[PDB]
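Written out below as structure tokens is the structure these notes cover.
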Amino acid sequence: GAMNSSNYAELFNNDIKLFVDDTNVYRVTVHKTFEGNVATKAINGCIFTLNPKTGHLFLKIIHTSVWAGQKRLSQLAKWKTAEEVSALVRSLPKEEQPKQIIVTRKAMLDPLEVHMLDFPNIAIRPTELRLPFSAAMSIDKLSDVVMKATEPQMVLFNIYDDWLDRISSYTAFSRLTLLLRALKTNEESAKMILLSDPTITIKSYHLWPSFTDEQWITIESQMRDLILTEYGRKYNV
Amino acid sequence: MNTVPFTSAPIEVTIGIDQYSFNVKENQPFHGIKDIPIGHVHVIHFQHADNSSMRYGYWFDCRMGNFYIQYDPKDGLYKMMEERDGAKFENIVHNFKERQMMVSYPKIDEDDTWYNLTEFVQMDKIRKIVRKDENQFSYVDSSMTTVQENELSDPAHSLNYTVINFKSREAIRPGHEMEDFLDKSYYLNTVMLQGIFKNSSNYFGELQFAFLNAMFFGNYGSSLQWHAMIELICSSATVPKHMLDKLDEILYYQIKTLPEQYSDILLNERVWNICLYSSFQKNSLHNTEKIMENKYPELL
Ligand SMILES: CSc1ncccc1C(=O)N1CCCC1
Ligand SMILES: CSc1ncccc1C(=O)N1CCCC1
């Protein structure tokens, strides 16, 4: 059924699964019109579809043209997400198709269930975890490819870089969620932490800097401090 | 006017005939029900006094044969039987009427309630939902499960209602997923009406039969089917005007007849609030919405 803290380790077993986050599919800026009314202008978005065991990220870029002439866009966005995830599953060989798809928001259950009726053996699951995947657009190379897109496009990344050569997928997911939680709570500071040392660079084929094991410990501690810091600033603690 | 004689009443039982009911005491001189209106299906139903578990009954149409009730002390229930000897039957009834051993179907002349509850219900369609082809009447009880309930266990004893699943490949056209899920008109009009039921009368007949089973036998599966058929219409943006007007009348009389004190075991809060207040047809069921709001405003 639902994915929570009791069954957290199931994410890293050998049953293929994907997380789907739709919080960046339909993105707008709100502005005033010449007549003093309010209107929205859509900007490019993305579906965040992640294998938490391997780090494989299927980033489907949602170009603003898909909204043209459509109504009820927040509702359409959930069905467009489900359509694209179903299309991705069908494009994969049988032995690469997921056994489970975990949606980060419960409003995705029915749209994805309906689009996946042809796959009765794939379980569609919600989660009780509050995952920080909305902050994926705070990763500079991901935000860049989304904003530059002139047409629908799928881009493939490994969101763990080469971490799995040295750590397990449990630890890698934990690092990822800590980095994203920090970028979500204070993006400026988080990015300051990650780039304050010009001698540590981001390889052209990576998303995050090339920290040593010891440097990741320092980074991870600085990120917890930031999260705790912001928690205190927020709540006056 | 037709008659269903009883051989005897050896166990204390509450007997229903359509929307009426009366108590018969153990070994009371009861020998049946007379003056049953011709032209309608009817249901005669039972709840034993010593075990209100297993309420059960029989759907029948006196035009299709001569039927009587006889208690079976081995299987412990009142059974419907057909008498093939016409002159034997007429002679039996006449003696029981002369001795005034029968209750009279107590129909008030102003009253169209039973017609309005069974307008589209036909014996031939009942007998396809309830499969027991050697009899002209159909047994139903509180525990019988629907085909849908069994997919999700004895098939000879099932209620074969038409399966209605909103998240099923039958309900959803490849490539129209959002369209078909949010507006169920394709499923209602093409799949169900044109395809399975053939016409709205047959659809309403199954809807009305499901309600009556749910209310008279406390059959949960029948209650699920009834709600499912309502929701399918209310959740369709394109419904013929005559179907909406007839549905409003059908539901009005069903809600009017429901025992006030069973609205907790016979009415689904989600379906009714959705149907009356959120659905495409939220404004098309004026009679049903008014009686619901005045009779069961808690549920809403
Ligand atoms: C009409 S459903 C019914 N009626 C009488 C006795 C029991 C039930 C039953 O199984 N129920 C399950 C949920 C609501 C009631
Ligand atoms: C006629 S609805 C019905 N009938 C029998 C067993 C379950 C249901 C039911 O409520 N369902 C909800 C989704 C699909 C099944």
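Sequential numbering from 1, following the chain as shown.
Placed from the backbone N, Cα and C atoms, the Cβ positions cover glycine too.
Per Swiss-Prot, the features are as follows:
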type: MUTAGEN; residues: A:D21 to N (Swiss-Prot position 1853); note: Reduced growth at 30 degrees Celsius. Strongly reduced growth at 16 degrees Celsius
type: MUTAGEN; residues: A:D22 to N (Swiss-Prot position 1854); note: Reduced growth at 30 degrees Celsius. Strongly reduced growth at 16 degrees Celsius
type: MUTAGEN; residues: A:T23 to A (Swiss-Prot position 1855); note: Reduced growth at 30 degrees Celsius. Strongly reduced growth at 16 degrees Celsius
type: MUTAGEN; residues: A:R105 to K (Swiss-Prot position 1937); note: Severely impaired growth. Reduced growth at 30 degrees Celsius. Strongly reduced growth at 16 degrees Celsius
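Counting other C-beta atoms within 10 Å of each candidate's C-beta, the mutagenesis positions A:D21, A:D22 are led by A:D22.
Over all protein chains present, the Cβ of A:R105 (mutagenesis position) has 16 other Cβ atoms lying within 10 Å.
Annotation for A:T23 (mutagenesis position): same-chain Cβ neighbours under 8 Å, separated by at least 6 residues, are A:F48, A:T104, A:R105, A:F133, A:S134.
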